[PDB]
Amino acid sequence: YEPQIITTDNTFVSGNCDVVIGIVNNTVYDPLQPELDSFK
Amino acid sequence: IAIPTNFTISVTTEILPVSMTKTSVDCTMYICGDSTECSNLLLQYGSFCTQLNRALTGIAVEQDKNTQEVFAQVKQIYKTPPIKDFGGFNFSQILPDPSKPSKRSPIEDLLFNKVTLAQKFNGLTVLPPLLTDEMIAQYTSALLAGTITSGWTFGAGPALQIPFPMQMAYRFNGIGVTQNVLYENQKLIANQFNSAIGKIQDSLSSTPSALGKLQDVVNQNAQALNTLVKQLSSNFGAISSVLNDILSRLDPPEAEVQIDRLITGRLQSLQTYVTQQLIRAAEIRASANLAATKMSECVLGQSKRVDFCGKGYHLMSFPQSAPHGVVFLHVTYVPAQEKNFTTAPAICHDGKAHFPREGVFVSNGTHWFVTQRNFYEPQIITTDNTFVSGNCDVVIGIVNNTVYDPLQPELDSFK
Amino acid sequence: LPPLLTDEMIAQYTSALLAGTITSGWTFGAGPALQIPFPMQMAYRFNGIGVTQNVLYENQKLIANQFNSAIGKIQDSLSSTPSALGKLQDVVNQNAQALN
Amino acid sequence: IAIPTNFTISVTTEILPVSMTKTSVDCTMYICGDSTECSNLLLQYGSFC
Amino acid sequence: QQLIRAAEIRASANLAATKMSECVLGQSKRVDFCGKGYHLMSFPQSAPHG
Amino acid sequence: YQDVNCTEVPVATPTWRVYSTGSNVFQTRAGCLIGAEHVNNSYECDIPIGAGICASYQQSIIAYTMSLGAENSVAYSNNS
Ligand SMILES: *[C@@H]1O[C@H](CO)[C@@H](O[C@@H]2O[C@H](CO)[C@@H](O)[C@H](O)[C@H]2NC(C)=O)[C@H](O)[C@H]1NC(C)=O
Ligand SMILES: *[C@@H]1O[C@H](CO)[C@@H](O[C@@H]2O[C@H](CO)[C@@H](O)[C@H](O)[C@H]2NC(C)=O)[C@H](O)[C@H]1NC(C)=O
Ligand SMILES: *[C@@H]1O[C@H](CO)[C@@H](O[C@@H]2O[C@H](CO)[C@@H](O)[C@H](O)[C@H]2NC(C)=O)[C@H](O)[C@H]1NC(C)=O
Ligand SMILES: *[C@@H]1O[C@H](CO)[C@@H](O[C@@H]2O[C@H](CO)[C@@H](O)[C@H](O)[C@H]2NC(C)=O)[C@H](O)[C@H]1NC(C)=O
Ligand SMILES: *[C@@H]1O[C@H](CO)[C@@H](O[C@@H]2O[C@H](CO)[C@@H](O)[C@H](O)[C@H]2NC(C)=O)[C@H](O)[C@H]1NC(C)=O
Ligand SMILES: *[C@@H]1O[C@H](CO)[C@@H](O[C@@H]2O[C@H](CO)[C@@H](O)[C@H](O)[C@H]2NC(C)=O)[C@H](O)[C@H]1NC(C)=O
Ligand SMILES: *[C@@H]1O[C@H](CO)[C@@H](O)[C@H](O)[C@H]1NC(C)=O
Ligand SMILES: *[C@@H]1O[C@H](CO)[C@@H](O)[C@H](O)[C@H]1NC(C)=O
Ligand SMILES: *[C@@H]1O[C@H](CO)[C@@H](O)[C@H](O)[C@H]1NC(C)=O
Ligand SMILES: *[C@@H]1O[C@H](CO)[C@@H](O)[C@H](O)[C@H]1NC(C)=O
Ligand SMILES: *[C@@H]1O[C@H](CO)[C@@H](O)[C@H](O)[C@H]1NC(C)=O
């Protein structure tokens, strides 16, 4: 048990979220966005 | 290259004997039989009978040891929840059925009904097995409930629950197919699984004799024992085959020789029978050890040894009892519907050679894609599913193609 | 009594197995046989024991030379030493002696 | 620590026996050898043969 | 004597069958089961009785 | 005594006539045992008898049906 924030580099995307049963809603934090906002 | 595009689940039956009938025979009742002078003559031959009885007792105990080793492998007796919502799967065929005889599932009942087969004779005895059939059914039910509910974790330490459609999801992950395949083909997989288990019992029942080994051993034992009894009525080069006749019709000093001849013949026959029983018990114990191994590796965990359990990539197994043995049902993943493409070792872009992180390169004729090895889900070649190494010209057989970069458009819009 | 399977037929089985494992990797042991270029199969075999693929793809010629030389040496090793077999002969000797 | 920098592919031989010559013995003929007296005497002994 | 020898030969045959199934038809992660070193692949050959 | 409808036990010396007939007689599949007390509850298997009976010493000797372990049901639900 080592909980961690759900970023976009420890998970992968595949299709849309209709076929799977049991999908939940949440936000996947992206690491590049704060740096891009800082520097643009 | 040729990559599959579809799959089939399959279930395969395996049958193994684990024990034989425990028997016991004592000399004095057999060789001589309620006669004092015959016993007096036999006493001169030494201690054959003590060692014979010891040898038979060894096998008698070893049978119980075999059963204990093969079946008794759980510290606790688990139990399925009262409701059944295993994500669409259906285990009604294998789970115990209450509205029936004591505890047996339909397949176990079919097994007991299909297999069909000694009474009290002179000097022979059969000892009851130490574990009754209900206890064996209880063990198998515990194992099945544990593996349905808690995966393989109950084999190592304490049982930890897990949703079934999620444990199979990364039971695929063992054989190299990613998770989303199951989560996007759950309904089809469940239907194939249910259909296969439905077929298996008809396959067992329709074939008149597929049990084979389980029945076979029984016959052998009976046959051997019969000959022993039929060895009792033999003159062995004497006047008559009945001891009372010999003793009554002649004086003891004369009849002693005939008594001795019968003694020698019967003793030799008993020796041969015991030797045969020992040799057979060795092989049965070997099969029991193999069964215990298969139990440990295949039921309590996934296996990576090819053709150890079923044909194809292995997923799990389910045990069932039998009159004198065990029956495994192996669930396997078999690819099918292959389609062929053209490949290349590694791309060469910008003067640098790019290799795939996990998967192969394929091409439908004009464009190039990266796909996993056991399934066909093409993806655009990016810079995060490939790794760079070395220079372009070293590798033989490379091809030219661009490698898309995800960060470039994003910084292009926001320079 | 004669054996049920003649020796030529055993040789045919071994040839079939060898061809299958040469030109199809090991997929023919699970389902339908699938072809794949041999150097790619060897690359995956390396990837299966903790060595990345570029190690093979850079040193293909050296791998080939070592492989060929080793197989060449096996034949001489068998031919020279007379006790190379040493185990199949023992069974025949024991059976003949017991029957005699 | 110590790590390698080279390798040598090798091939090794292993040998296993799988079968032995099938055989049979004419039980009665070996003991008696086409003699009527021996054959008649042997029937007393039983079903060893 | 023949019975005991046949049992031993059966043990050897079962071992050979397991080796053929597990090493010719795929890689193996069992140490020293097939060769000394890291296993890659095996090739079979026949013999008069083995 | 093995394979005997136990009523026939007295038929077949100074102190042996306390283990014949007697007061406690238990009938099992293997035979009948004299000198033990039947108990309803169950424990682990001590000295075994057959057909699921394991005699033991506790201050007397008891004969009970064998136990297979402790019940344990796993709390299983489709999102836990
Ligand atoms: C998860 O988020 C999605 C996206 O907003 C939700 O789907 C929509 O929810 C709103 C809420 O009122 C509905 O009006 C829409 O009809 C839904 N669908 C679409 C396509 O917009 C969804 O309800 C959220 N919750 C779950 C459990 O999925
Ligand atoms: C993979 O094979 C399965 C069957 O093994 C396909 O499922 C069948 O699809 C057809 C479509 O016309 C249906 O009529 C059948 O009823 C389906 N069978 C079952 C058991 O449901 C499946 O479509 C194949 N995969 C793909 C991608 O086509
Ligand atoms: C699980 O499978 C069993 C047997 O395959 C199902 O039991 C049968 O269900 C059919 C449905 O119409 C009945 O007609 C039969 O009488 C049932 N009993 C049999 C065949 O012995 C069971 O319904 C399935 N469970 C689920 C949840 O689908
Ligand atoms: C090979 O695959 C590519 C990728 O899908 C195909 O290119 C696209 O194919 C779709 C399918 O009809 C078209 O709608 C697109 O317009 C195509 N181009 C692009 C840029 O997406 C290509 O047609 C395939 N070739 C063959 C021979 O199957
Ligand atoms: C991949 O692209 C490179 C870059 O153009 C190709 O390399 C050129 O090949 C031509 C062929 O004779 C030479 O004349 C050029 O001098 C090469 N230039 C460089 C920078 O190497 C290469 O041939 C292409 N490979 C394939 C398979 O198309
Ligand atoms: C690894 O060892 C091999 C030999 O086992 C080296 O290859 C030899 O290189 C020398 C010099 O180029 C040649 O004279 C030999 O003929 C080569 N041997 C063979 C069998 O071809 C190789 O150089 C070594 N690795 C490194 C990085 O040096
Ligand atoms: C779990 O089962 C319950 C039934 O009580 C159902 O309502 C729920 O939707 C299920 N959850 C998922 C993720 O399928
Ligand atoms: C392999 O694919 C090519 C086209 O890419 C096709 O022409 C050929 O027939 C295929 N080989 C088969 C089906 O054996
Ligand atoms: C494949 O074989 C053909 C045979 O003519 C040869 O021309 C081609 O160069 C080979 N390709 C590679 C990548 O070795
Ligand atoms: C023993 O005999 C009695 C009467 O003779 C009979 O009622 C009883 O059923 C017998 N016990 C068994 C186990 O058959
Ligand atoms: C045990 O069970 C029997 C019958 O089931 C009953 O008569 C008895 O009271 C119970 N308790 C004891 C201590 O024997």
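Residue numbering for chain B follows Swiss-Prot, covering 712-828, 852-1149 in order.
Cβ atoms are placed via backbone N, Cα and C, with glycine included.
Recorded in Swiss-Prot as a natural variant, B:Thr716 to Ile carries the remark: In strain: Alpha/B.1.1.7. Annotation for B:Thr716 (variant position): spatial neighbours B:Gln1071, B:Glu1072, B:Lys1073, B:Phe1109, B:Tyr1110, criterion Cβ-Cβ under 8 Å with sequence separation of six or more.
Of all Cβ atoms in the protein chains displayed, 12 besides its own lie within 10 Å of the Cβ of B:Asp796 (variant position). B:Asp796 (variant position) falls outside any helix or strand according to DSSP and counts as coil. Listed in Swiss-Prot is the natural variant B:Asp796 to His, annotated as follows: In strain: B.1.1.318.
Quoting Swiss-Prot on the natural variant B:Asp796 to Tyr: In strain: 19B/501Y, Omicron/BA.1, Omicron/BA.2, Omicron/BA.2.12.1, Omicron/BA.2.75, Omicron/BA.4, Omicron/BA.5, Omicron/BQ.1.1, Omicron/XBB.1.5, Omicron/EG.5.1.
Annotation of the natural variant B:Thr859 to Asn in Swiss-Prot: In strain: Lambda/C.37. On its own chain, B:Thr859 (variant position) has B:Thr734, B:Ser735, B:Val736 as residues at least 6 apart in sequence with a Cβ closer than 8 Å to its own Cβ.
If you draw a 10 Å sphere around the CB of B:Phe888 (variant position), it holds 24 other CB atoms from the protein chains shown. Swiss-Prot documents B:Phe888 to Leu as a naturally occurring variant and attaches the note In strain: Eta/B.1.525.
Here the residue is the original one, but Swiss-Prot notes a natural variant at this spot, B:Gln954 to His: In strain: Omicron/BA.1, Omicron/BA.2, Omicron/BA.2.12.1, Omicron/BA.2.75, Omicron/BA.4, Omicron/BA.5, Omicron/BQ.1.1, Omicron/XBB.1.5, Omicron/EG.5.1. Reduced to three states, the DSSP call for B:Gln954 (variant position) is helix. Under 8 Å, Cβ to Cβ, and six or more positions away along its own chain, B:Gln954 (variant position) finds B:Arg1014.
B:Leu981 (variant position) carries a helical DSSP state (H, G or I). One natural variant named in Swiss-Prot is B:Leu981 to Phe, and its note says In strain: Omicron/BA.1.
According to Swiss-Prot, the natural variant B:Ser982 to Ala carries the annotation: In strain: Alpha/B.1.1.7.
For the natural variant B:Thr1027 to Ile, Swiss-Prot gives this note: In strain: Gamma/P.1. The structure shown keeps the original residue. Other C-beta atoms found within 10 angstroms of the C-beta of B:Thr1027 (variant position) number 12, with every protein chain shown included. Classification of B:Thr1027 (variant position) by DSSP places it within a helix.
As a natural variant entry, B:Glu1092 to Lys appears in Swiss-Prot alongside the note: In strain: Theta/P.3. In the three-state DSSP classification, B:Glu1092 (variant position) falls within coil.
In Swiss-Prot, a published natural variant is listed as B:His1101 to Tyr, annotated In strain: Theta/P.3. Within the same chain, no residue at least 6 positions away from B:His1101 (variant position) has a Cβ under 8 Å from its Cβ. B:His1101 (variant position) carries neither a helix nor a strand DSSP state and counts as coil.
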Message: Cα-Cα, whole number of Å: B:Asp796 (variant position) versus B:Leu981 (variant position)?
response: 78
Message: When DSSP is mapped onto helix/strand/coil, what comes out for B:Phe888 (variant position)?
response: helix
Message: Suppose we screen the variant positions B:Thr859, B:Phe888, B:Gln954, B:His1101 by Cβ distance to ligand 4 with a cut-off under 6 Å; which survive, in sequence order?
response: B:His1101
- request: Select the closest residue to B:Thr1027 (variant position) from the following variant positions, measuring between CA atoms: B:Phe888, B:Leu981, B:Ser982, B:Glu1092.
  value: B:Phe888
- prompt: Out of B:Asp796, B:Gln954, B:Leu981, which variant positions come under 8 Å of chain F, measuring Cβ to Cβ?
  reply: B:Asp796
- line: B:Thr716 (variant position), DSSP three-state class -> strand
- request: May I ask which of the variant positions B:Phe888, B:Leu981, B:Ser982 is closest to B:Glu1092 (variant position) if we compare their C-alpha atoms?
  value: B:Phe888
CB contacts for B:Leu981 (variant position) [other CB atoms within 10 A, all chains]: 17
